[PDB]
Amino acid sequence: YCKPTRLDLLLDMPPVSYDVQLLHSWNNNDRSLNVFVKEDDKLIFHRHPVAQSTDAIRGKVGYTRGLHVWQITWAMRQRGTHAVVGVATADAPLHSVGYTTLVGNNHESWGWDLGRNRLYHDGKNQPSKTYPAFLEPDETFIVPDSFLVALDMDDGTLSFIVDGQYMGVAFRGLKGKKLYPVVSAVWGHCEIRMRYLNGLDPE
Amino acid sequence: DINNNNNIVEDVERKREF
C-alpha cells in the first residue's frame, strides 16, 4: 500500500493546464448517446435520465505507454446503484439495458464499483474482488467525491489513490494494450468530471 | 425511479442500436 517512487514523483509535479486537460477529457465522439459532454464545462458529462439503462463514455486518449494519473469527481448523491470507474479498450461497449456494472462486465474493461468496493473484469465469467484489499468482508469503505486513477502502461497496472493514500494495485496484466479512461453510470443527471493531472514517459 | 430515471425520456442509445 506504499506509493511507487515513479508515482510519488508524478504526484509531486504541478498539474497540467486546462488546455492540456482538454486533450485528455471525455470524448463526445466516443460515448453512449444517453450522455453528453457539457458545452460550457467540457471536463464534465451529463447523463440523461433514461430508465433501465447503463451508460459509459471514454476519454479522448488511449494510453499505450508511460504512467498516467487523472482525477475523477463524482458526487456521492449522484452515484445510484452502480457507479463504476476504470479503463477500457476501444472495443468495450458503452451501453447496456438494465442497471449493471457495465465497466468490468466483459473482457474489454476493468472497473471499480465505488458503492460495492469491488473490482470487475470479465464479470460475467469471473468473480469480483474486494478493493481496497484490506477491507474485512462486511466492512464499509466510503469513496469520497473526488479521487485519483493511476494507469501504469509500462508495468501494466491500474491503481487508485484516495485522499492521498495509495489503495494498492487493482488490476494487473494490462501491458501491450491501448487503454482509455471510462466510467459507467446509471443515475439520472449525474455529472462526472475527469481531470488529467500528468503523465511520465518510461525509463 | 431508484436511479433518478423515468420512462418518459427516449432511450436514444437503445434506438441507435436497432
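Numbering, chain B: per Swiss-Prot, residues 184-201 in sequence.
If you're wondering, the header gives X-ray crystallography, 2.0 Å.
A Cβ is built for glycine as well, from the same backbone N, Cα and C atoms used for every other residue.
According to Swiss-Prot, the mutagenesis experiment B:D184 to A carries this note: Decreases interaction with gus. Per Swiss-Prot, mutagenesis B:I185 to A is noted as: Decreases interaction with gus. Quoting Swiss-Prot on the mutagenesis of B:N187 to A: Strongly decreases interaction with gus. B:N188 to A appears in Swiss-Prot as a mutagenesis experiment; the accompanying note says: Strongly decreases interaction with gus. For the mutagenesis experiment B:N189 to A, the note given by Swiss-Prot reads: Does not affect interaction with gus.
For the mutagenesis positions given as B:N187, B:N188, B:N189, the lowest number of other CB atoms within 10 Å of the residue's CB is seen at B:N189. Once Cβ contacts within 10 Å are tallied over all protein chains shown, the mutagenesis positions B:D184, B:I185 are led by B:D184.
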